[PDB]
Amino acid sequence: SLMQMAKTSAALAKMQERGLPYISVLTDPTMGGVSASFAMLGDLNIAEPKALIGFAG
Amino acid sequence: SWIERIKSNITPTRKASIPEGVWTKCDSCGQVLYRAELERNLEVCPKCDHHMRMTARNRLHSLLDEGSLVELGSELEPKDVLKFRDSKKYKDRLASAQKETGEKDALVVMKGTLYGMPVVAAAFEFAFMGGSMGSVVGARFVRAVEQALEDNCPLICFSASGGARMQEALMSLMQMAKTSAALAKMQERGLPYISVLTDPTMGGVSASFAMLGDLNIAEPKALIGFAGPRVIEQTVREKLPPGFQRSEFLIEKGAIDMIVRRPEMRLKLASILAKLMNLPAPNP
Amino acid sequence: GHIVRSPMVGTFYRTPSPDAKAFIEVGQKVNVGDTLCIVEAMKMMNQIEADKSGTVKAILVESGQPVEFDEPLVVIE
Amino acid sequence: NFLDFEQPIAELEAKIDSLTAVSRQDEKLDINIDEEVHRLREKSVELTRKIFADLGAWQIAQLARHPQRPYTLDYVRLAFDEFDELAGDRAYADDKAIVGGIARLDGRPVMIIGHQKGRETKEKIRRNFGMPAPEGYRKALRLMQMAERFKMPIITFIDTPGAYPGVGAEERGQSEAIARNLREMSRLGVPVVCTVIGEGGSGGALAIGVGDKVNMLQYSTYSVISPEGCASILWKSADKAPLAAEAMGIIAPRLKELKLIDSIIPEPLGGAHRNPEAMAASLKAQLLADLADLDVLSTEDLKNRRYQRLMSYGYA
Amino acid sequence: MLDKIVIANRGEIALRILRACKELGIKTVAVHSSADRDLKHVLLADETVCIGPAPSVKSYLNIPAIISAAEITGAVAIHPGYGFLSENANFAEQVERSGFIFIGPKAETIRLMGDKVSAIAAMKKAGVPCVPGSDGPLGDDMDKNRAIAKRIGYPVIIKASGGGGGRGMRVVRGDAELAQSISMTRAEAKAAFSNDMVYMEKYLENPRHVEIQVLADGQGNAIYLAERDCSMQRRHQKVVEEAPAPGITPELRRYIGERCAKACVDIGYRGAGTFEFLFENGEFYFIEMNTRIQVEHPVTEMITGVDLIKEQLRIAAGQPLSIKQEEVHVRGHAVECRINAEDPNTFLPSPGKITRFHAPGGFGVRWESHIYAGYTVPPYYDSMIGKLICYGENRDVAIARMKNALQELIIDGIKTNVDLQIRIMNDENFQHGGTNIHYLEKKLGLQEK
Ligand SMILES: CC(=O)SCCNC(=O)CCNC(=O)[C@H](O)C(C)(C)COP(=O)(O)OP(=O)(O)OC[C@H]1O[C@@H](n2cnc3c(N)ncnc32)[C@H](O)[C@@H]1OP(=O)(O)O
Ligand SMILES: Nc1ncnc2c1ncn2[C@@H]1O[C@H](COP(=O)(O)OP(=O)(O)O)[C@@H](O)[C@H]1O
Ligand SMILES: *C(=O)CCCC[C@@H]1SC[C@@H]2NC(=O)N[C@@H]21
Ligand SMILES: [Mg+2]
Ligand SMILES: [Zn+2]
């Protein structure tokens, strides 16, 4: 699973360099690997109210 | 009985003459110094190791090898148009500084070589109206960057200024963008640009190209920042932290790469540039 | 009281320049921060600042008279 | 300070120390030191094999945390020269839990990024137990970009308990910084090699570990979560950490078969700590070999291969 | 002649220089520290200047304060003596340039010969034999270091080229600790003398310390006076020094003296200085040059009849040598015995007050010091409080007088190294004369049960 973060990051880079936007909307819970992989990486980071977002529980 | 003497006083009439320019002082510690010793230890008080001012031409000579020096932008001179009427006339200060320091403006540029490797250097003569970044300063900066771009060779500079040249008003401010554009044009090429900060590095110069090079080498106990300590003191109306805007503090706060003392500087630049340019290591 | 003493060796001058008013003179008291004399050494005319605010009772030296380390200069009562 | 299972090795060492004193201590005492030294060293060498033959994954983790070991500073000193440490993120601080710099490897210039737990208590607390706040990872990104720009290879060491779980670390975009790191490193035009010296893992380690090659010592654990954490969440306890270590597959050979790491660098007997110089030499040889067969490929082919290898991640 | 000079030193050498100055009619200026207010030479001097507080660095090494004194009093030269600022080439440069005359060699030779390795190199170039060794400062090429060690032959010794006072030297038994020993020796040199230069030189196990005194005016004249021998040492620090040395036939005397004179001419040496050596099996291996006036200068004065300090003060006044090589004669034999404030065994300084004191006197006995009753030894500098001598027409007579003088001598209030001097004098081998430098170190013995 851990390695998948890099795969997702590489794909997102491949797309951002193209010009296609990638908006990631965070919803509780957004924590640990997912938060630090592509949750926080898109052009925009839209957090729905009162949602729990971070890295460490 | 000599064991018990009178403790006589000295006779004032006795008089010996020492040459005037052979003994200097270090106000940082108070130890009188032998001028030739201080000048041979790159203007570094060997007692308290407190760095002091150095002449721009002396600095360039110190770094560059001997006999390869080539000054750049020597025909550029101030051409005040704002006729700024201060308590003095801006032309008055311009001429006074030019004659007192022997340099047209704060910045001097001298193409040269480092351990057989071509390089371009420059520095600020802080004595020149606080070493402000005048129009000529930015123009010479552009000239040096252009020289570096045309001839593949790292470009180096040293920072010493109290802020942009007020008397030229917005003309100086705009130069920051010119310098930034030139530095971008060079960084995109692959030619490193190392800027070594020296006290004082403040105001426009600090925020223009002092902090912009690949590396940011702050000489110890140097004052680096953006807003002068008096301005911040009046604004926050409080006590600034100890070591404020000090290289030993701005390496703690991430803005400053590495603290290098002046004697190593030439080797430190030579080794780092010979690495980055991917050239064989220099021979001591 | 207290005696302030030269911390270095050199010629003793009270007027900063050949024809100048003395930094201090008997009578007028000084404060902690003020220059009291000039101790020339190698043409670098240094200066001496008191540490205890009080009256200048007297001056134990005279201009042109060399002084040594810890040489008493002025006594403050 | 040897571990609990390295006791027989210890007491034999404890007899060995006072041999120096007995050489010139007092009362004319200068005994035939050489004979006793040779016999006791023979016994100690024989016994360590009797001790390090039967260690498994829970131990491996203990050895990976031996409080006497080479950190990135040690490997830099013992395999690298002309080392220049760049400290500073340019934003808010330089971090002591990460040390980076530019050095030479057999003439060749390289970039070195890795963690440094500090040796004793003082340098451990000054470096936050090798736990980097995000500013550290921003610094690592900055250095990696610099290395990419000047056609320079990157050598990275990875020895971190994990990204710091603290207020200051979370406030400053920990997740954001690590995401960016994982994004940029996957586009550099320069080869990347990354070891797993010491104890590493927990994602934050991956911030500087996405490269063409990956290598790991024989006693280095690379776990998405520390065994104790997995034990607490799943086993509902802490004492059952060894079971978690056995299940997860945190040991190098277990990972090796998983196509996750490209090579294991064998250690000196009893752990690399007994012969740090030998470990440094082995690491330097492995790094040079990795770089060699890597420089043949061009930058475009390098990046394409890197991307392809990433996609191989996961059985899917 | 020099119209006035400053005694930039303290004590035995200070008082001795003061006597020489008053003899030659050259007024004197005593630069003292605040603790050394009531020294003998201070009280017997024309004009006394205080330059700093008790510590050496604040007061006596305060080159600025010394030059201040020299300028205010109107001197036209300065005598540093030995110790404090004896070999500080930079002090020589500053004194030269400030406008005064540095009594001694020109700073250039101070720099060339204060670096031991450059000194040995120039000596090799000038024909003076040298000890096998690195032949250069040690680098970080451990392979080359061990190759040289194998070439010269173990054991070996590490010596800091900028070290002084018999400190900063370590003996290396093998390559096992060669790197660590070198590192710690360099660290000690950096800490003490601020200089890191270290070099490798062969180790000799049976040396007989020799040193030949030379006077050169710096104008192409260089002469060599009698020999010396400081064989007896404790921690490489001399205690007893006999001049000339037993068994040095006049052939060897003149042979080495001519080479040393040629060396002084080549270096263009100015002032009084001494080429140390090391002796065994009829060979000489240069090891250093003390480009100053040594401590055991008397033991050449009483056998040659020439006052060295007066020769120095004449050279500094520009006068060439007034003594030819032939006209110099060694008539007899001498011996010297330093007195120091240490514990006779522990070798811990024991500064204090001297309640009672009584010079030896008597024929042939010379007492150099400043001590006297009521003189509280300052616990702030070297531990020497007198250089006692006993000149005889042969070694037996000179030792005899020494024994008698030491019997007479009383110094009370502070422990001192008189017992040890008596015991050395009574030693059979020493009375024979010709022991190796270690002799005293070996007598020390070792552990007992
Ligand atoms: C907004 C700007 O960019 S310019 C604003 C001025 N600068 C700042 O606010 C930043 C720092 N402020 C300062 O006062 C200094 O630079 C400090 C804090 C480093 C102090 O350094 P100091 O040793 O006090 O130097 P100082 O300010 O006296 O500079 C020396 C001379 O340069 C002059 N000077 C310095 N900067 C400038 C400037 N930007 N424009 C005009 N003159 C200047 C000063 O007027 C002074 O002249 P003077 O001695 O003949 O009166
Ligand atoms: N190469 C050597 N071999 C043996 N002994 C030596 C050697 N060099 C120095 N020594 C010992 O140390 C003493 C002092 O050496 P020297 O170089 O004069 O040092 P210092 O500058 O401390 O007086 C010598 O008299 C000798 O006894
Ligand atoms: C240099 O000529 C040495 C003598 C010191 C001259 C200076 S001028 C300033 C002081 N005033 C004075 O009378 N002498 C001192
Ligand atoms: Mg010696
Ligand atoms: Zn200073």
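Looking at the header, which is where the method is noted, we find electron microscopy, 4.0 Å.
Including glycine, each Cβ sits where the backbone N, Cα and C put it.
Taken from Swiss-Prot, the feature domain 'Biotin carboxylation' covers E:1-445.
The number of other Cβ atoms within 10 Å of the Cβ belonging to E:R19 (mutagenesis position), over all protein chains shown, comes to 16. Secondary structure from DSSP puts E:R19 (mutagenesis position) in a helix. Recorded in Swiss-Prot as a mutagenesis result, E:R19 to E carries the remark: Loss of homodimerization. No effect on ATP binding.
Recorded in Swiss-Prot as a mutagenesis result, E:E23 to R carries the remark: Loss of homodimerization. No effect on ATP binding. E:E23 (mutagenesis position) counts 12 other C-beta atoms within 10 Å of its own C-beta, drawing on all protein chains shown.
Here Swiss-Prot flags E:120-317 as domain 'ATP-grasp'.
In the three-state DSSP classification, E:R292 (hydrogencarbonate binding site) falls within coil. According to Swiss-Prot, the feature hydrogencarbonate binding site maps to E:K238, E:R292, E:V295, E:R338.
Marked as Mn(2+) 2 binding site by Swiss-Prot on the basis of sequence analysis: E:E288, E:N290.
The annotation that Swiss-Prot gives for the mutagenesis experiment E:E296 to A reads: Severe reduction in catalytic activity. Listed in sequence order, E:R228, E:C230, E:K238, E:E241, E:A243, E:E336, E:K387 are the same-chain residues at least 6 apart in sequence whose CB falls under 8 Å from the CB of E:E296 (mutagenesis position).
Among the mutagenesis experiments that Swiss-Prot reports, E:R338 to A is described with the note: Severe reduction in catalytic activity. Annotation note: E:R338 (mutagenesis position) sits in a strand segment as assigned by DSSP. Sequence-distant contacts of E:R338 (mutagenesis position), defined by Cβ-Cβ distance under 8 angstroms and a gap of at least six in the same chain, are E:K238, E:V239, E:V240, E:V295, E:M384, E:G386, E:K387, E:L388, E:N417.
DSSP gives E:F363 (mutagenesis position) a coil state; it is part of no helix or strand. One entry in Swiss-Prot concerns the mutagenesis experiment E:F363 to A. Its note says: Loss of homodimerization. No effect on ATP binding.
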CA pair E:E288 (Mn(2+) 2 binding site) / E:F363 (mutagenesis position), Å rounded to integer, equals 35
Cβ density check for E:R292 (hydrogencarbonate binding site), other Cβ within 10 Å (all protein chains) comes to 22
CB < 6 Å to ligand 4, subset of recorded positions E:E288, E:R292, E:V295, E:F363, seq order -> E:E288
Looking only at the recorded positions E:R19, E:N290, E:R292, E:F363 (mutagenesis position) has its closest CA neighbour at E:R19
Around the Cβ of E:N290 (Mn(2+) 2 binding site), other Cβ atoms found within 10 Å total 19
For E:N290 (Mn(2+) 2 binding site) and E:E23 (mutagenesis position), the CA-to-CA distance in whole Å is 26
Result for ligand 2 contact check over recorded positions E:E288, E:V295, E:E296 with Cβ cutoff under 6 A is E:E288
CA pair E:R292 (hydrogencarbonate binding site) / E:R19 (mutagenesis position), Å rounded to integer, equals 18
According to DSSP, E:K238 (hydrogencarbonate binding site) sits in strand
Counting across all protein chains, other CB atoms within 10 angstroms of the CB of E:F363 (mutagenesis position) number 8
Using a 10 Å radius on the Cβ of E:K238 (hydrogencarbonate binding site), the other Cβ atoms enclosed count 19
Around the Cβ of E:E288 (Mn(2+) 2 binding site), other Cβ atoms within 10 Å, all chains included, total 20
